[PDB]
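The block underneath contains the structure these notes are about, expressed in structure tokens.
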Amino acid sequence: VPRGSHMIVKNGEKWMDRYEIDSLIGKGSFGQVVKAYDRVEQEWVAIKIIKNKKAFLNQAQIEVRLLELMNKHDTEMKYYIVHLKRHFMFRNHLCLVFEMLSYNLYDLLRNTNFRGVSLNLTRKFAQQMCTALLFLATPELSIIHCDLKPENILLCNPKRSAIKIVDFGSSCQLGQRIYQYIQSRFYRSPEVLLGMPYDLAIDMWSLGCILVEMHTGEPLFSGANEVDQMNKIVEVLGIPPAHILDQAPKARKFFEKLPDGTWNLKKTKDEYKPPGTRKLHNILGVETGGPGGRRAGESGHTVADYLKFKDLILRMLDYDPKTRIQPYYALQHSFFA
Ligand SMILES: CNCC(=O)Nc1cc(-c2ccc3occc3c2)cc(N)n1
């Protein structure tokens, strides 16, 4: 019986006279993902090997349940989610076999030297991701991904724009609270930072942050910690509405109520641009040739195009989860006309 939690996986070995292990795709907290040739079906597969650890096995069984639940819907919208082919136990690990995909949107950014992809490619990713979130919002699913980031969105094919969402290991359904901390820090919604109730709208917040990053090459809100995260959000979007902060268990982690009932930023221990002064209009370079002016004198990057993109992003980055744009309405936006 092995001591480590990780499965020993030797490149070139063959599992169950079926799966020819080629290479490691990536390692994580959960375990690893290996590229393997399925000799029975004659196709490449990504095998997700879960660590022999109770927390990770629990997460993986939830991910299996949610993926199988999505599998039974007929809609074309379901193909924006990675397809789980099968799962089995092997050398005492849960193994999930997925369709082989290409590299992730962070790798795509690194291949641009973090200068960003075109607004035309950003629009394509945006439409597919809004369609995927519409699928998760199906009432019988009502799945909150809770970890949307460039690394969990993968190209199907390296030469094409088709994408899929992977990793439902931190996911839950509408009304559940399972994990102390949720969302990757850069992509973490205000409601989660403020310890407030969360629904499917937190995934739309993450998408808004991701889409700006895909076009600029840099994270919109790159917090070192939760206080820095909230402060960088405030630089762009201003002090959150009073009706939110007044109900927020963790309002006083970031803000203080003054005697008039108005909220300001909490004092530092002892740096940020004033609230609302880091305008998204200028981050995107709407009037100034796009990010760093590098898009002036390309097509598909007009002021008209940028204004529609910014308007949609700011609807996705609404502080109020009740009024934040929902996938159904985002798809009708003139940005997609
Ligand atoms: C490191 N981030 C975690 C992670 O890789 N998770 C993950 C990855 C994959 C997956 C599926 C197909 C793939 O083709 C190439 C890589 C790859 C990963 C699927 C699921 N459900 N979760």
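Along the chain as shown, residues are numbered 1 onward.
Note that Cβ sites are derived from N, Cα and C of the backbone, with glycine treated the same way.
Here Swiss-Prot flags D147 as active site, proton acceptor. Sequence-distant neighbours of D147 (active site, proton acceptor) (same chain, six or more apart, CB under 8 Å from its CB) are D167, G169, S170, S171, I182, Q183, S184, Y187, listed in sequence order. Annotation note: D147 (active site, proton acceptor) sits in a coil segment as assigned by DSSP.
Just so you know, the Cβ of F98 (ATP binding site) picks up 20 other Cβ atoms within 10 Å once every protein chain is counted. Residues or ranges marked as ATP binding site by Swiss-Prot: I25, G26, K27, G28, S29, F30, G31, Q32, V33, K48, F98, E99, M100, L101.
According to Swiss-Prot, the mutagenesis experiment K48 to R (Swiss-Prot position 188) carries the following note: Abolished protein kinase activity. Long-range C-beta contacts of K48 (mutagenesis position), restricted to its own chain and to partners at least six residues apart, with a cutoff below 8 Å, comprise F30, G31, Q32, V33, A60, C95, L96, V97, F98. Under the DSSP three-state reduction, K48 (mutagenesis position) is assigned to strand.
What Swiss-Prot notes for the published mutagenesis of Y181 to F (Swiss-Prot position 321) is this: Mildly reduces kinase activity. Does not abolish autophosphorylation on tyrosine residues. Applying an 8 A CB threshold to same-chain residues 6 or more apart, the list for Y181 (mutagenesis position) is empty.
The Cβ of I25 (ATP binding site) lies under 8 Å from the Cβ of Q32, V33, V34, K35, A46, each on the same chain and at least six residues away in sequence. Close to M100 (ATP binding site) in the fold, though at least 6 residues off in sequence, lie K35, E43, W44, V45, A46, each with a CB less than 8 Å from its CB.
Taking the Cβ of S29 (ATP binding site) as reference, residues of its chain lying under 8 Å away and at least six apart in sequence are, in sequence order, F56. Cβ environment of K27 (ATP binding site): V33 lie under 8 Å away, each six or more residues apart in the same chain. Less than 6 Å separates the Cβ from ligand 1 in the case of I25, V33, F98, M100, drawn from the binding-site residues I25, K27, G31, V33, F98, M100 in sequence order. Where 3 residues go unmodelled, between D270 and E271, the Cα positions on each side are 10 angstrom apart.
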